[PDB]
Amino acid sequence: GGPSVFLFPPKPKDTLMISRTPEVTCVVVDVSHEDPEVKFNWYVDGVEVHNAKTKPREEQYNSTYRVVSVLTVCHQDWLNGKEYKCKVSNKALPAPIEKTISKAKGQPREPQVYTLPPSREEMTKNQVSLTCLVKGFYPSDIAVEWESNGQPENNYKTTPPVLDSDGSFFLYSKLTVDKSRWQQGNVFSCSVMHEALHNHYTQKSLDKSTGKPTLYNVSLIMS
Amino acid sequence: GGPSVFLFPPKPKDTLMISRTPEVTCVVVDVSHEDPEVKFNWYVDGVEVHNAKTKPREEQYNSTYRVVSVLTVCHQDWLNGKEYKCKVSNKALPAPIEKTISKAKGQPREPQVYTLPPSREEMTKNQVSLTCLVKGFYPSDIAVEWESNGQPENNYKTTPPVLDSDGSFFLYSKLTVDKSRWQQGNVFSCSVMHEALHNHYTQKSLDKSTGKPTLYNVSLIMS
Amino acid sequence: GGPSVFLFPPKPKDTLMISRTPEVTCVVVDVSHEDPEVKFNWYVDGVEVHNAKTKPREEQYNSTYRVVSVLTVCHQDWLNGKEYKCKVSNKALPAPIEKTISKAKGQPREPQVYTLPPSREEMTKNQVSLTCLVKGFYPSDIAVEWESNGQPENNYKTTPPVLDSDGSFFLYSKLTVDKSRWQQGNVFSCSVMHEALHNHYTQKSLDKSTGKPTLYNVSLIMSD
C-alpha cells in the first residue's frame, strides 16, 4: 500500500450550536507521482451522496503528494450515528484500505460542571485565574467556552479530557483576567456544550460574592 | 372549487436549536371532492428539492379533503432567510397558485433576561409563583423554557409578545411550584432562545438569594 | 357583498368610568354601496328601545362601507348579565341577521394582586421597570392602572390575559421610570378593578424599601 489515507473526523465543537457546517476530509497522502490520478468512491448506508465535492491537488515541500476533498454535512445527520466510508483506489496500491468513520456507540452520561473561585495568593499577583471543571461525561466530544459580555475572551485555555476510574472523563478550563476587573463583580461563566446535556448547553455563574453569603462586620459598643 | 391555501412558519424552537427537526408545510383547506389528489411542488430559491414529501390525504368530519406536504430544512437555511415557494396544482383548480414564505427582515437586538422573586404576600399561599421576563428583542421569534437541576418542568405559562414604546418586544413567563421545594433552596433557571443571543441560548438562574443584606451593619452603642 | 356585523363587547373600564357608561357599539363592515339605507335595531332584554344614535357611514376604497352605531343603556343593566341583541338589516342581505352579546357566565373569583420590586441587575440600565401582577380572576373583565399621587405616569404596559390551568386568568402591568424617581421613594400603586372585587377598586402600593435586614447602614444613637 503505497498511498496512505488520512481521515479528519468532524470537529466536535463544530457539530454543536450552528456556526458552520462540519467538514470531514478523506485526504490521500503519499501519492506516487507516476499516477497522480486517484479513484474515489462513497459508502453511506448503501446509497451514494449527491453533494460530492473536490479540491485541486497540492504539492508539499517534500516528495509527499496530497489530494484533499471537502463536504457539507447537516448537524442532525452526524448525531444520528450514521456510518460513513470513503473508498480510495489507486494503481500503486495492491488492495484498497478500509477506514470507516461512525459515531461512538456508547451510553451517554450527563456531565456536571463546577466553578472554583481564585485563591487568595492569586490576589497578590496582577492577574486573577478563574477555573471551572466539567466531569462525568462518557463521550470525549465536548466543548467549553468562557462567555462574557460581547465577544468572548480568547484567553481561555482548556485541557484535554482525562479518563477516570469510573470510565467517564473530566477536564478543566482556566481563564486569566485583570486583577482590577475582579473587584468590579463582573458576571463570569463558562458555557459547556455536550450531546448528553439538555439542549446541549449549560452555564455556571461565578462571582466574588456568591462564594460565601455569611453576614459579617458586627460592631458592639458599650459605655 | 378553488381550495384555500394556508402557509405556516416553522416553530422557532425547531429552528434555532439542533436536535429538533424543523419542517416547512403549506396546507390546503376545502379541496374539491372531484379531484381529492392535489399536486404540491416545493422550490428553494428557484431550485427543486427531492427531499420534500407529502403525507397521504385523509377524510375529515366536515367532508373536506386536506393534503399536507412537509419539507425538511436546514438551520442555516432558515437563518439566512431564503425564500421558499409552495406551488399548488390541481385538476379541479383552474390555475396553479404559488405562495412565498420567508423570514421577516429586521435589526437583531440582543434581549435582556431578568428574574423576579415571589412576593411576600404570595409566598403565604400554598402555590409559589416564579416569574422570568425577557425584553428588548426586535424579532418576534423567541423561545422561553423553565427547568431545574434535576429535570425540566411543564407547569409554565408564557405570555404572547407585546409591543413597547421603542418597538422591541417584551414578555413574561410564570412557573407555579410548591413551597416545600422552594424553601429548600432549589435552583430554577429560565432559558431564552433568540437569534440575536450568543449561540442562540441564554440561561438565567435563581437561587432564592435575592435581596442579600449588605456586608456593613448598623453599629450598636450603649448610653 | 353582504354586510358583516362584528361584535365589540363593552370594555369594563368603559362601564366603570362614569362618563362612558351608556355607550354600546355596533360595528358593520363590508357594506355594499348600492344600498344606501341601513336599518339598526337594539333588543334589550327582549324589548325595543325608543332612542337610538348612529354616526354617518365611512367610505372605503374597496367598494365597502363602515357603519358604527351607539346605543345608550344603563351600566347596571349590562352588569346584570342580561343578553343584548343587535340587528342590522339591508337590501343586500336576503334576511336580517341577529347577533347576541352578553357578559361571560361563570363563578366569580376574587383576584390576587402582587407587586414585585426591580431586580438588582436593572440599575445598570438607565430606565427601571416595576411590575404588578394580577391572577386568579375567571372573568376577562379587568382594569389595571398605574397610579402615583404626585403625577400620573405616561408610560403604561399591559399584556393580554392568559388562560390558567384552573380556568382563571392572570396578567402583568409594567411601568418604566427613571432611576432617580425610584430612588427618591416615589409613591407607586397599581389600581385593580374587577367585577367580583368589593367596591370595584383595590390598591397595592409598592414601597422603596426591599425589606433587607440591613438597609440603613448608619450608626444609631442612644439617648436616655
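All positions are counted from 1 along the displayed chain.
Including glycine, each Cβ sits where the backbone N, Cα and C put it.
As recorded in Swiss-Prot:
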- A:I18 to A (Swiss-Prot position 255): Impaired ability to activate the classical complement pathway (MUTAGEN)
- A:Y65 to D or A (Swiss-Prot position 302): Enhanced ability to activate the classical complement pathway (MUTAGEN)
- A:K87 to A (Swiss-Prot position 324): Impaired ability to activate the classical complement pathway (MUTAGEN)
- A:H200 to R (Swiss-Prot position 437): Enhanced ability to activate the classical complement pathway (MUTAGEN)
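Features recorded in Swiss-Prot, as mapped to the structure shown.
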residue: A:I18; record: mutagenesis position; DSSP (3 states): coil
residue: A:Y65; record: mutagenesis position; DSSP (3 states): strand
residue: A:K87; record: mutagenesis position; DSSP (3 states): strand
residue: A:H200; record: mutagenesis position; DSSP (3 states): helix
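Counting only same-chain residues six or more apart in sequence, the Cβ atoms lying under 8 angstroms from the Cβ of A:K87 (mutagenesis position) belong to A:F40, A:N41, A:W42, A:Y43, A:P96, A:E98. Using a CB-CB cutoff of under 8 Å against chain B, the mutagenesis positions that qualify from A:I18, A:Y65, A:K87 are A:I18.
With an 8 Å limit on C-beta distances, none of the mutagenesis positions from A:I18, A:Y65, A:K87 reaches chain C. Within 10 Å of the Cβ of A:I18 (mutagenesis position) there are 19 other Cβ atoms, across all protein chains. Summarising the environment of A:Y65 (mutagenesis position), the number of other Cβ atoms within 10 Å of its Cβ, over all protein chains shown, is 18. A separation of roughly 12 Å, to the nearest angstrom, links the Cα atoms of A:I18 (mutagenesis position) and A:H200 (mutagenesis position). A Cα-Cα distance of 40 Å separates A:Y65 (mutagenesis position) from A:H200 (mutagenesis position). Its Cβ placed at the centre, A:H200 (mutagenesis position) has 21 other Cβ atoms within 10 Å.
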